[PDB]
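Engineer: Have a look at this one.
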Amino acid sequence: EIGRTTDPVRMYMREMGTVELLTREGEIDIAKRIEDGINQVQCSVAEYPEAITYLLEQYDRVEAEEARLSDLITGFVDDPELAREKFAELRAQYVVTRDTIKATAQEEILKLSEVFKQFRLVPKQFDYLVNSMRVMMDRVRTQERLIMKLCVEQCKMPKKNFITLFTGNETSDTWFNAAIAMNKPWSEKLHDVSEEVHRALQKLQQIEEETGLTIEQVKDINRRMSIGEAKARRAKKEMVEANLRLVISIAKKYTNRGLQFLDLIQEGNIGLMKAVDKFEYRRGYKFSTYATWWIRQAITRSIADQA
Amino acid sequence: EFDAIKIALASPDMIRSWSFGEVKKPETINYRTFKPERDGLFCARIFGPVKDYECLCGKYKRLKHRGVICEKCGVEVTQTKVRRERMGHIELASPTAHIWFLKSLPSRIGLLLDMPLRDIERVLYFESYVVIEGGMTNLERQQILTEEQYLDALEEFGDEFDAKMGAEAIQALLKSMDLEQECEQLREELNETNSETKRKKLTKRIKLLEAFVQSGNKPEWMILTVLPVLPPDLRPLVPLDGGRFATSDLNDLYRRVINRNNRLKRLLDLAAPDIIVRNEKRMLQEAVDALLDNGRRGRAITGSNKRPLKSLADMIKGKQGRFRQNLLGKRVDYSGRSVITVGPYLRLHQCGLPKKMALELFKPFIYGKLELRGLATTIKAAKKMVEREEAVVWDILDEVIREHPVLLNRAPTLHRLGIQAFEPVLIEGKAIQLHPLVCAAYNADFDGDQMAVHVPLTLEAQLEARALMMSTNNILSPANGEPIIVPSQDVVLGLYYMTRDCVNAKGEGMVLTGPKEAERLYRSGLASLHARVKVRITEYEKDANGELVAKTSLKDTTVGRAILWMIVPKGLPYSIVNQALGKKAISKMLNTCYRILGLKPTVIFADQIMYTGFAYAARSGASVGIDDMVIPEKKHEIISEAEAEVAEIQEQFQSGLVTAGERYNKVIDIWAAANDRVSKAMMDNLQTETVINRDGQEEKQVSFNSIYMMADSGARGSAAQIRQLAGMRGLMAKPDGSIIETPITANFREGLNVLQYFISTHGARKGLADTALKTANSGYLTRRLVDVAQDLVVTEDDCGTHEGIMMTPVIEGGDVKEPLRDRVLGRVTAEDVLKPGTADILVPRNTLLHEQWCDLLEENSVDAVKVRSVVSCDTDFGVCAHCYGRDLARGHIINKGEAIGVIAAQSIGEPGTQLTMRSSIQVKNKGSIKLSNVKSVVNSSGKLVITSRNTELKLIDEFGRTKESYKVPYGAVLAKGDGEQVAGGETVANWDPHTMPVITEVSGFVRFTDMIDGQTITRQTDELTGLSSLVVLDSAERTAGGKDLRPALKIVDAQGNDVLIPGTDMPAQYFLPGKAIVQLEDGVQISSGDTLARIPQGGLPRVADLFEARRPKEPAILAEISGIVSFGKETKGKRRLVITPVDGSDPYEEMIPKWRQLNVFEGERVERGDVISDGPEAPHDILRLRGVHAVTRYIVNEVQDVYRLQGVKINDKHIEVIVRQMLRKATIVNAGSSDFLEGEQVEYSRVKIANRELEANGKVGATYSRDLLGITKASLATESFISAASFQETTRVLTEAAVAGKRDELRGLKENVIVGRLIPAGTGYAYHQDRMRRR
RNA sequence: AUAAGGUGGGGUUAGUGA
Ligand SMILES: [Mg+2]
Ligand SMILES: [Zn+2]
Ligand SMILES: [Zn+2]
């Protein structure tokens, strides 16, 4: 009795009619969750040492003017001179944390993350760090597939013996000499690929040496970051799902300018996505008024160059 | 260069191989400047040089740089022609179904999967999920899922179990299909299902599978991924007048589709929720099919004017897609067009032509010879010479149109005389002058018809023109051997005025020695023209070896007969001109002139009679006057008594002594009778009104009234039209289609009233409206069946066979309405003519029957000749000439090559306009009585009654031929018997149409068996007599309690024994059907032939439905096979039959709609193909039961009755031959050592050579069964897909053949014109003897 | 040879006497 409704608009109304309208305080609730998402991934950003290395190096690109004054920072909370006291002082915090690495080392990692947590950056640096830990998980993941591939798919190692003792450390020979010390016939086959697994594991030990952390800790950093990121995206999808009635309501205006209707609704969907990307709730306004501008931007932009 | 056309479905990387780039940006031009852009639609570096050997930026401006690309934009220098064909691709993001395979109806995707199309549409438009690779669930690998039950699956098997949506899922599921398990498995299930539904659906399934793997395709290519883009110059961007631009649709929707694509890409980049990208993918789906076939999706789209834009699909289909628009009919150079006029001074091998149109049409010839004479060296000099009009060029195009033929065309070019050739004579003025005898062949009156001309340029085509197109060639119709160069209308008036005679005139009855003296007497004005004088004339004849002998006498004749005797050439009898020479007499005069004296004397004779025709017609002075139309004085009185009679029947209705319809019918009859009285009243007043002295007192003769000459000679009009002038006109019909009771009493010489005129304009408007829509249908009929024939070429000499059909003179049931000698004329016999001298061979078995032979067996009164037909020609892919016969425009045998299928098609097609719109047996003449299929018995009265409906009453004459044919009813009281002699005008029969008799054949008792009052029969006394009778009811009125009881009247003797059927040992029970009234009660001893019970009771699209071969409204049911019968089970949607063949088994029984009053009885044993009831005789069973010759003879009798009703001639070979194109297909009954499926259709020629060379092997071939098909779908069932592609439903045949991977060696015509080479019919048949001879 | 030229709509012309 779904009457072959070949209008895509009709069924599109049938999906967008599921979610009801949210009040403006629910926007405080959801944008609160958004600030949780970006704030927690800023915590995981703060828990990365090579971000601080590359940070001070990019600050040397700023004062060397191998970068720009607005290509590293986007203001702060609570003018390169502020960046001289902030990143020279942060250089001193970095060396005084870096000296004590040989317990309270990790306490100074925490306080270095706290003096860094005030800091706000140009989002390309955020791209650098997301791709930095991302490629880091690609190399870690590569060693996971490598030692899993050779021990499991070569030495007939049970994956129960693999995940229980191996996963988490991944750089020691405790699974190696202890699993071979289990006297199993798969364990006696673990002598076959000790070269590729252990010598290719030497670069993974080098990874832990570069980051100054175990693989497990880094996995907590970027994995927990991934939790906050996915959470934030759930919030943003949820808000968009609220505001579809707004976008068709404004979409009624500019219809017959030589373009089809659903093109307008999709362009406006893009515009409200960008408006979600650029809204703040501590401003204290209703979301729609700020959103309107991005929607007209998308529409008039689109029909403008698509004449 | 190249052989056959091959198609296949498109691989993706094939499309990548076709392109030279990817389009990425939705713009096309600058609009600011006017440049083409980087990678937009109109691209240079993808598509090539928009300029000519030059770059976009103009980097490589000379022809020297040819070969290297540019660098400022990177374009290769070539011609600008190369941007017409370089294709491009686009890479779409998410896959997309091709809707032709989705919605061809039947869907290839649909029955390929065997899931209903509704579910596929639910998957496509994202409102449903569906699961690939089900496996370890409680749920299948091909089950649709709704999203809350996908929420359910998301709960339970929300594990590794997979299910997707849309064209990705369709590509995946359709990709993961194994094909061979489907093949073997579905062959097995074909071996299982007894239901013919499942056998049918599963065999279509197995056809598409086993054909799909056999072609080298892949299934998963059917989901479109990489879209080819059209080359830009074929989707051009023109400007209109000013800065605006007339767009194309195609450029618009290409803009839409790549806008769609790129937005989907950036949306995939941004990680949007599934609602949005879901919606966008649906938008891409409608985008892509909106490119392919707009409108087949539920709502179309428009750009402007709210008017749906044109996709690619309608760019092929329809009245202006490329097939009928720009491929069969092209616009041609070297042509002119203007208005025709006469100029009778021409001879017929030439036409007039204006000087301006000549000087335009032959300009390159003027350039050529003008260069030759050196009057101007260079070309542009000749340009200004032919512009400025110097006097020398009139000598030049005067010279070059000396013997260069041209063509003429009139726009409604129905049959092939619409194109004829002439030799131009230059005319001062600017209209086209035209010889008069061509006009009737063109059907081109001079009311303002325009004609167009053409020029064959090349040398060989000039030879084709003068050889074949030249107007002196065609004088006989291709439809029949009648001349079409008959004089039309006024020359026959002049000649009719010439050979006539008033009874006393100047020079009445003197003598004269020779026609020159008669000419001197006329132009000297000393004797009258219409005055009889005994003269001397002299003539010739060729009785010997073509040898012309002088002989002479003193004939008595007129003056003018002796005058036009001088024009007649040598070999004629005199008495061809010794009469009044109506249009018919001069027509057969020219005909016999062609038969006896060949070609040229007929030609020059025809021109000369045209000249003297207009001479003496003009000198005659034939006027018209108002005083010429004569009112009969009795008209007033006949109308007066008529209105008295309608006053009498009207007063019978005033007091109501008569009913309405009776007064209606008597009044309309007496108006018919009085109307006829006025008709022969004015005829008897006109035709012989001239009463004059003759050297004596008085004498009557024919009238010199102008009207009576114009109608009598056959010029224009008839007795009907002059009946509408002088006498009253008609009884006009009413808008209902019935007829008005008051006739139009007035006539056109007097004044009509208001309302008579009002009624008349009703009739006229209805008339010409019917002409409009009738034209519309007739063109579509010819358009159809020219396609179904299209291909039959006379390609061999002699098949060497002995089959064929049997020609007889046809008799309607009254007079012979078409004799023998015309159905036989010019068709070579099958066997030899045994003379009816008993064992004498008259004519041998393989002879042409020209006129002498036809006179020969005409004398010996031969009744039937088996003849060779084209339905029996054993030729593969053609017809031998000895099965076809004559040309009918060239009086000899047919030659080798003439594609006679199309002349058959035009031949039946051109009468399509002139088609019309709005007891006992009494013999007439005397002969012997003959009956056939007689099952008779002498009754008690000495009369004859026949218990076979299939008996026919015939009248053999005193020679032996049949002259009457009559139906003999079941049990009709004949006054005479078989083999007897009657007199002409005698009733010889009797029956009742208001009684189906249940008569007997023997003597004895009749017992009331199973006549139970209330269950089978009923007690219905006769309220008029008193003799009560037990009336037998039918099944639907009697109750079911004795419905299974069959009341019978079984013949017993005085002992009660079974009085058997005479001849056999079965009882003679008379089972009693509905409305059978058993009058003769119980214990009544009966006589022979007495009723034991009594049971009482088209135009053109007829013809189109005959070649359509439709199942009619209810078919007459027939007997599949010989044997006895019984009846079947009571009311099961219908009451059944049970048929029991005698020798073999009895597999056959059938439910029967018992509205069919049965004809056969239970004890009757019949033959196959015989009637069980009557009604329209469906053709398929005539094929499948009575055979090949029967169904053809049925068809040609039927439509020959249709045209012959209108008196429109067509010789019978054309209907024969297009029927041979109808029944070309066949099916398989057993394989034997064949390789075909049993359930497989194939053309009869290909299976005939299949078993025919399996006969060369020791193995047995195959057993077949032929079919006939409607021509509109027989043409679709053709191996050449381009031929059907030019016909209707291009999409269906295109997809079906497209997935077939079918190949086409072209072996035919409209595809050889579609590819532009020699046609393999005429001269190109010799060329294809060559190209066939090489490979 | 610089008059060229798509798409709709409208109007008109030519197409029997039994
Ligand atoms: Mg005309
Ligand atoms: Zn360039
Ligand atoms: Zn033959």
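Here chain B follows Swiss-Prot, giving residues 16-933, 948-1126, 1136-1373 in order.
Keep in mind that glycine also has a Cβ here, set from the backbone N, Cα and C atoms.
Pulled the feature table from Swiss-Prot, pasting it below:
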- B:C70, B:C72, B:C85, B:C88: Zn(2+) 1 binding site (BINDING)
- B:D460, B:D462, B:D464: Mg(2+) binding site (BINDING)
- B:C814, B:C888, B:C895, B:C898: Zn(2+) 2 binding site (BINDING)
- B:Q504 to P: Resistant to antibiotics salinamide A and B (MUTAGEN)
- B:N690 to D: Resistant to antibiotics salinamide A and B (MUTAGEN)
- B:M697 to V: Resistant to antibiotics salinamide A and B (MUTAGEN)
Engineer: Report the binding-site residues (B:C72, B:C85, B:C814, B:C895) that meet this criterion: Cβ distance to the nearest atom of ligand 1 under 6 Å. Use sequence order and write none if nothing qualifies.
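Structural biologist: Qualifying residues: none.
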Engineer: Please name the residue among the binding-site residues B:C70, B:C72, B:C898 whose C-beta has the most neighbouring C-beta atoms within 10 angstroms.
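Structural biologist: The most densely surrounded of these binding-site residues is B:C898.
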Engineer: Inside 8 A of the center formed by the CB atoms of B:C70, B:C72, B:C85, B:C88, which other residues of the chain have their CB, for the recorded Zn(2+) 1 site?
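Structural biologist: Close Cβ neighbours, site residues excluded: B:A59, B:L71, B:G73, B:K74, B:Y75, B:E86, B:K87, B:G89, B:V90.
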Engineer: So around the Zn(2+) 2 site, B:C814, B:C888, B:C895, B:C898 aside, which residues have their CB within 8 A of the centroid of those CB atoms?
Structural biologist: B:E811, B:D813, B:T816, B:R883, B:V885, B:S887, B:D889, B:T890, B:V894, B:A896, B:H897, B:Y899
Engineer: Can you list, in sequence order, the residues of the same chain other than B:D460, B:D462, B:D464 whose CB lies within 8 Å of the CB centroid of the Mg(2+) site?
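Structural biologist: Nearby residues not in the site list: B:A459, B:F461, B:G463.
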Engineer: Sort B:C895 (Zn(2+) 2 binding site) into helix, strand or coil using the DSSP assignment.
Structural biologist: strand
Engineer: Please report the distance from the Cα of B:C85 (Zn(2+) 1 binding site) to the Cα of B:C895 (Zn(2+) 2 binding site), rounded to the nearest angstrom.
Structural biologist: 64
Engineer: Quick test of your reading of the structure: among the recorded positions B:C70, B:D464, B:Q504, B:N690, B:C888, B:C898, whose CB sits under 6 A from ligand 2?
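Structural biologist: Close enough to ligand 2 are B:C70.
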Engineer: Could you check the binding-site residues B:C85, B:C888, B:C895 and say which one's CB has the most other CB atoms within 10 Å?
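Structural biologist: That would be B:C888, with the most Cβ atoms nearby.
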Engineer: What Cα-Cα separation, expressed in whole Å, is found between B:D462 (Mg(2+) binding site) and B:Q504 (mutagenesis position)?
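Structural biologist: Each residue's Cα considered, B:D462 (Mg(2+) binding site) and B:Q504 (mutagenesis position) end up 16 Å apart.
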Engineer: Consider the recorded positions B:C70, B:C88, B:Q504, B:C895, B:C898 and say which one has the Cα lying nearest the Cα of B:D464 (Mg(2+) binding site).
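Structural biologist: It is B:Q504, whose Cα lies nearest.
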Engineer: Same chain only, sequence gap of 6 or more: which residues have a CB within under 8 Å of the CB of B:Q504 (mutagenesis position)?
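Structural biologist: Within the chain, B:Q504 (mutagenesis position) has Cβ neighbours under 8 Å at B:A730, B:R731.
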Engineer: Got a sec? Which of B:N690, B:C888, B:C895, the recorded positions, have CB under 6 Å of any ligand 3 atom?
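Structural biologist: Listed by sequence, the hits are B:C888, B:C895.
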Engineer: Tell me which of the recorded positions B:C70, B:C72, B:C88, B:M697 ends up closest to B:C898 (Zn(2+) 2 binding site) in space, Cα to Cα.
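Structural biologist: For B:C898 (Zn(2+) 2 binding site), the spatially nearest of the recorded positions is B:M697.
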Engineer: Quick check for the class: what is the C-alpha distance, in angstrom and rounded, between B:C88 (Zn(2+) 1 binding site) and B:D460 (Mg(2+) binding site)?
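Structural biologist: The Cα atom of B:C88 (Zn(2+) 1 binding site) is 65 Å away from the Cα atom of B:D460 (Mg(2+) binding site).
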Engineer: Neighbour count, 10 Å Cβ-Cβ cut-off, for B:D464 (Mg(2+) binding site): what number do you get?
Structural biologist: 15
Engineer: Return the member of B:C70, B:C72, B:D460, B:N690, B:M697 nearest to B:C814 (Zn(2+) 2 binding site) in space, with distance defined Cα to Cα and candidates limited to these recorded positions.
Structural biologist: B:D460
Engineer: B:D460 (Mg(2+) binding site): which of the recorded positions B:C70, B:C72, B:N690 is the nearest Cα neighbour?
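Structural biologist: Result: the closest of the recorded positions to B:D460 (Mg(2+) binding site) is B:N690.
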Engineer: CA-CA, which of the recorded positions B:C70, B:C72, B:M697, B:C888, B:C895 lies nearest B:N690 (mutagenesis position)?
Structural biologist: B:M697
Engineer: Any idea which of the binding-site residues B:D460, B:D462 has the thinnest Cβ neighbourhood at 10 Å?
Structural biologist: B:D462
